[PDB]
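One structure is given here, and the rest of the page talks about it.
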Amino acid sequence: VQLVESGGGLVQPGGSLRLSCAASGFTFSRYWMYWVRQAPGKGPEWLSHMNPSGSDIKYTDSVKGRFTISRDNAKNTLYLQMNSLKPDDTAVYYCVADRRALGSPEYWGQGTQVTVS
Amino acid sequence: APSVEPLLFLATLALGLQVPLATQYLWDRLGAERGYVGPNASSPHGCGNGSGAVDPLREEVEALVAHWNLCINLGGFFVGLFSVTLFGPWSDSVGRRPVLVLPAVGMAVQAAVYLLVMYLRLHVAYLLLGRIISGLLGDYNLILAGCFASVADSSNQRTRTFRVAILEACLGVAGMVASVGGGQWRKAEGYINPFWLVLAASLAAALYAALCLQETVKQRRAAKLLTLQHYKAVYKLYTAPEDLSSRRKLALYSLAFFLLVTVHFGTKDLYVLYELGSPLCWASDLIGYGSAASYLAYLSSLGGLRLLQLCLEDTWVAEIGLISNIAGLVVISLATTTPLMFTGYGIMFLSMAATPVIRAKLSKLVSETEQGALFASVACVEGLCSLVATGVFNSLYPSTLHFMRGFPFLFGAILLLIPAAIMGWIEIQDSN
């Protein structure tokens, strides 16, 4: 089981990075999918989540209507598109995969490095 | 009409499905009220699950959920404390059918209130309303007390150990069915749909008790509920009567039962938090096998108990059961790999042969007309043990996490040295 993200990198403010997360090791059609960014010198800042269909899409206030989570069960690549990037968005974006159950494990990803500047 | 085993099966299924779904709703609602879009479990451990940094908001929501579980459980425990000891002593004077029908109806009503809150997404404080409404009518504790009193009223003196072990094995089979049929149902479109089985199971238990159950109190007298001779009948069970050296044994066996079921209740919960820990990192199927193997000890001991009674007394069977629990909980404490973690599960194949023995040794010390009062006291003790186990072990595990994982299991194994000493001393001194 590994969730590998690759959409990160140096983007000037006002960027449109499209993060991806290709899951290999489980079904990916039964798992909820989240997005968390550990900003430098801070803790996790959970950004989104989405049920195995796409009906329960939830954001935080700092990303509402600005980050757009999406998954493709066919391609097994969870996405997240980021508009209006600010130098406050510099972080290490991870990609966890829970089951929304209390006896199921979390599968974090390696984490890309978005460096809005 | 066959027996009261299906009542406890359905009630235990309802309770074991209710606990995880209720705490999952607490997680959902408390997180949503605070804008926390994240996983609903506690913080993970190792295998790259994180970066080592702590989550101020996830920890806050987790503390809120733990505190709300504590609040609803303590409210239920207090009202059950004041209702079980009123409906049990009464039950031995009017019969076991009314006191097995009332709590099933209360469980169905709390299931309906829980469903109404979950479907309407109401505040989590209305869960406390359902808990109190069920607790007043007697709760799953009163189902337990009535079922054990019915088994004590329909068996010989010699057959009580085995016929209590049978019912306790049914209890654990219901627990296993809940764990691996709401475990893989709560994951797949869970948290509401699996909760309809709680209401269904409680309604089925209520109907089975009211219609298909056979009353076992032979000479049913005429007693008045709300008399204060029901709270007095548990006091003049422990302190006043049975002065002939069978009054100390009641206290000692109650102490042994308290410690034993406290250890069991705490160590079941730490089991999945440990299995999906840092050096284990078990998948979703391995922990399912772990839960199943934990809940097959019940039937393997209903077998080892019945087999060992052919050569031993009914107390040394419990001494053997407590050595199987200590070898398992010491092995599991020192398990940093899956063969050693499953060997601990296998070693505890007679772990559950000591609780029925203590229950029967308590039930053979009281008169045939006080098996309601005794098992009401025992049910209250088993609720207090649930609360104390949760508190103590969920306080130990975070603290001894970077020093020695599994120290909670080794501490549970150490605490099991007191029931063993108590029971061995009790048998040796009396037989000498």
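All chain B residue numbers match Swiss-Prot; in order, they span 26-457.
If you check the header, you will see the structure was determined by electron microscopy, 3.2 Å.
In case you wondered, yes, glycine gets a Cβ from its N, Cα and C as well.
The pemetrexed binding site annotation in Swiss-Prot covers B:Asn98, B:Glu193, B:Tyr323, B:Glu407, B:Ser411. Annotation note: B:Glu193 (mutagenesis position) sits in a helical segment as assigned by DSSP. Other Cβ atoms within 10 Å of the Cβ of B:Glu193 (mutagenesis position), summed over all protein chains shown, number 25.
For B:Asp164 to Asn, Swiss-Prot lists a mutagenesis experiment annotated as follows: Strongly reduced proton-coupled folate transport. Neighbour list (B:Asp164 (mutagenesis position), Cβ cut-off 8 Å, at least 6 residues apart, same chain): B:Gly101, B:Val104, B:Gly105, B:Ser108, B:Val109, B:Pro128, B:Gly131, B:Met132.
The H(+) binding site annotation in Swiss-Prot covers B:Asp164, B:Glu193, B:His289.
For B:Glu193 to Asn, Swiss-Prot lists a mutagenesis experiment annotated as follows: Strong proton-coupled folate transport at pH 7.5.
Quoting Swiss-Prot on the mutagenesis of B:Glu193 to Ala: Abolished proton-coupled folate transport.
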Determine, to the nearest whole angstrom, how far the Cα atom of B:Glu407 (pemetrexed binding site) is from the Cα atom of B:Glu193 (mutagenesis position).
13
To the nearest Å, how far is the Cα of B:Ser411 (pemetrexed binding site) from the Cα of B:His289 (H(+) binding site)?
9
Whole-number Å value for how far B:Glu193 (mutagenesis position) lies from B:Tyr323 (pemetrexed binding site) (Cα to Cα):
8
Ten-angstrom check, please: count other Cβ atoms within 10 Å of the Cβ of B:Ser411 (pemetrexed binding site), all chains counted.
18
Roughly how wide, in whole Å, is the group B:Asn98, B:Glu193, B:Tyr323, B:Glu407, B:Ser411 that binds pemetrexed, by largest Cα to Cα distance?
25
